[PDB]
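Notes follow the structure.
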Amino acid sequence: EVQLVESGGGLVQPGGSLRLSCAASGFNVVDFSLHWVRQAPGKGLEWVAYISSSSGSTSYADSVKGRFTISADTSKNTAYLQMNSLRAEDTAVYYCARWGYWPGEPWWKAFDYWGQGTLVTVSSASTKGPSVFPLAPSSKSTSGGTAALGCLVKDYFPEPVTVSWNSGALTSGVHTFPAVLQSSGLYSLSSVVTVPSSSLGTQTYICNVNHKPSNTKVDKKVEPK
Amino acid sequence: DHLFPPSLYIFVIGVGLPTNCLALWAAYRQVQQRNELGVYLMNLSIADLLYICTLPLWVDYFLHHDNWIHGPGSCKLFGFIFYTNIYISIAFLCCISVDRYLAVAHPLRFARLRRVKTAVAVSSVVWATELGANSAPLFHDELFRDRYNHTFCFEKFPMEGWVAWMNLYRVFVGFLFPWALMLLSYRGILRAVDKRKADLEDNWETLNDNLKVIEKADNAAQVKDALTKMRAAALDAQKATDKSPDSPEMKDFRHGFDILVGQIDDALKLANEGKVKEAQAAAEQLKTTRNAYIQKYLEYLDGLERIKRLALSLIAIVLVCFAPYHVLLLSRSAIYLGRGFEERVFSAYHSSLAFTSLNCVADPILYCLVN
Amino acid sequence: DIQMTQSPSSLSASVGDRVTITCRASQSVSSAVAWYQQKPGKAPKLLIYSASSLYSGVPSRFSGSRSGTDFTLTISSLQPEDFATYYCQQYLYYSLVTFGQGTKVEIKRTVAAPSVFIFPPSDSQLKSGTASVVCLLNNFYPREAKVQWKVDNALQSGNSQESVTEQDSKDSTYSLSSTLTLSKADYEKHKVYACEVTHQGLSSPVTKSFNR
Ligand SMILES: CCc1nn2c(C)cc(C)nc2c1Cc1ccc(-c2nnc(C3CCNCC3)o2)cc1
């Protein structure tokens, strides 16, 4: 079985450092060139770094020169990327990929194997639970139709926040928007459910907000004024 | 005047028999080497023996007898053999022109056709088709007595009607159709060869100039971009070198290109490190690698030119050996079929009929064009 | 430095439809262009290498070719599994690797304008010294949209955020929302906060507004 397995991602403060690993199975690290490819959230792919342990050759994207060091240790069949002096702009999913050596098919076939990728998030923000606000619908809006009711989950950190409605009972008509990173370094989600106008009365709706990283659970009732 | 046919036929017998036997030997050996053209040449050479084994009697007819002492069946048989020789030779020369066209224009697309077994199946179809087309008199003897005499063996002076129509069929389908196909194959070969050659010059110039810049480059960034284009050119040239039959010379070219690309990568990484010595690394390694493949490249260029010569000489053979005969056959048909050199045409016609026997000489010559 | 440009940054197509994605090299690249398929949350998979050949395991639906510097990816007939982001990648050398920006193949649908709602700030956040106004656009069928925030008819800029969902798995539509960010000091001023929404499916911008 041919595998590339990344590890070592996580949260680092600006100016700090991380050491990412890429373990190999099936093939050895010395049998191919390893590349790191970065994908910033919402962006396309960027090549970041290269190592060929068979020749001792490395290279870096201009955006990381003098900042990142790439190395490998074939005795553990593992490669590493040392990321020093990190900037906010380095937040991305880092993937380890396998590209073979010239001549022949191992080279023409390029990034045949990719690892799973690991997330590196660079931020000065400390861990925060959410502020949860009721985006209650107005009774005068789109009257007689389907009301949109929701909750705003504001200023939280880190990223992995789960929002569900009525403890998992309400899945129909539910849109959870991707969180947006705020200038504060914290994130904000919005979760909206669509409901028949009449149901305003009755069918109380609860926004169940769960933050594993902050051991926080917030239950808010969204109701028209 | 009347001794021209006998003299030409005696020459043809004396030359063609030794040379058709040697041609069959050489073509068989070419087949043993898995050269599919050795099959077509073998089919050509046997056809020219089949005709030749009849010529010795025609000469005796012209020199020692006042008529056809052999009887009507020897006349119908020699006519059949004559026509089959002409159309077999035309069909196989066309097949050769079309497989040289495919070999140069589509080297990796119809590989299954450039095989001995495919060529034999093609020859079998060609032989059965020719034999059937010319076998009609063998199923009804009125045909041979509406077209040929039976006291002398020539085609009757006036033409019954169907005779002129079949003569037009054979001129247009027998001669003009495969001739036009041979001319189209020749021009397609010229275009395919000139395009491959021109494309292989574009890569040579980009490589040459990028090496010159590396020779005079100062900043590492320019050595880097020069090597980048050198690599693109090398890969494109190897693609041009990739052919479906895995010819031994092409394999060597592929290996050379792999060596070249490896040297370009060694220099490219040495340059990324920032060691200026890359200038001499590349300036010596690529020069050394080019220093030896050039002679092979010249041999390849000569090979492509020799394909062009084959197609042109083959067209010239078809036009010298057969054009005067189909031209006078068409002229004598356009007369019956319409409304004065007319007899005067009948010994230019007979002289051109005799002249068509030189395809028994041209066929063994093609051996010097294939290899 | 060898840039690759993909033209159809977003392509809509039906299941069973013919899809062509075109990528242009800034300079000569030998047939060293690969195509990759990326699905959300996953590492890219190689489809085509050497601007032509399929990678083993890749369906015959995929093909591609080179014409000079122009490279294409063709999906002869889209399957439900092919709605992915495709990337064009240049591989001349280990250190020169570049990617095109990627083209996303979306599921084609008919056109419908979104429903628009306004969600005013309430006391639970206003008491914190901040304010936010949220404008919601639901079930928009095309992807493109423009939302303008205006306060007392002034056009604001640089003080709002936007988030868009992926095509819905049952409807193949998008929902968009945007948030206007205000300090309490800014919220305490002005009377009307309005969201002006323009879409290709609308004949005229639709507005909804919040009068303090
Ligand atoms: C050009 C010669 C020729 N070769 N040939 C072949 C190979 C096959 C076929 C089907 N036809 C021909 C012909 C036509 C052809 C033309 C004239 C005669 C002819 N006239 N008189 C005679 C005798 C001999 C000479 N003194 C008078 C009596 O012979 C016969 C035949």
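One-based numbering along the chain as shown.
Per deposition record, electron microscopy, 2.7 Å.
Positions of Cβ are set from backbone N, Cα and C atoms, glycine also.
As given in Swiss-Prot:
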MUTAGEN   B:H2 to Y (Swiss-Prot position 17)  No effect on pH-sensing activity
MUTAGEN   B:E36 to A (Swiss-Prot position 51)  Induces a shift of the optimal pH for activation
MUTAGEN   B:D48 to N (Swiss-Prot position 63)  Impaired ability to sense protons
MUTAGEN   B:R100 to A (Swiss-Prot position 115)  Decreased proton-induced G-protein coupled receptor activity. Endothelial permeability is decreased under acid conditions
MUTAGEN   B:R114 to A (Swiss-Prot position 129)  Induces a shift of the optimal pH for activation
Task: Distance [Cα-Cα, Å, rounded] between B:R100 (mutagenesis position) and B:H2 (mutagenesis position) - done: 41
TODO: Quick one: of B:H2, B:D48, B:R114, which mutagenesis positions lie within 10 angstroms of B:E36 (mutagenesis position), measuring between C-alpha atoms? Sequence order, please.
DONE: B:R114
Task: Unmodelled segment of 4 residues: Cα separation of flanking B:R339 and B:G340 in Å - done: 12
Open item on the list: To see if you understand the setup: which same-chain residues, six or more apart in sequence, place their Cβ under 8 Å from that of B:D48 (mutagenesis position)?
Closed with: B:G16, B:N20, B:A23, B:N85, B:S89, B:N359, B:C360, B:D363, B:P364
Task: B:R114 (mutagenesis position) to B:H2 (mutagenesis position) - Cα separation in whole Å - done: 46
Task: DSSP three-state assignment (helix, strand or coil) for B:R114 (mutagenesis position) - done: coil
TODO: Enumerate same-chain residues with a sequence separation of six or more from B:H2 (mutagenesis position) and a Cβ-Cβ distance below 8 A; give 'none' if the list is empty.
DONE: B:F62
Task: DSSP three-state assignment for B:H2 (mutagenesis position) - done: coil
Task: Other CB atoms, at most 10 A from the CB of B:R100 (mutagenesis position) - done: 21
TODO: Tally every other Cβ atom lying within 10 Å of the Cβ atom of B:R114 (mutagenesis position).
DONE: 19
Open item on the list: Around the C-beta of B:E36 (mutagenesis position), how many further C-beta atoms are within 10 angstroms, looking at every protein chain?
Closed with: 21
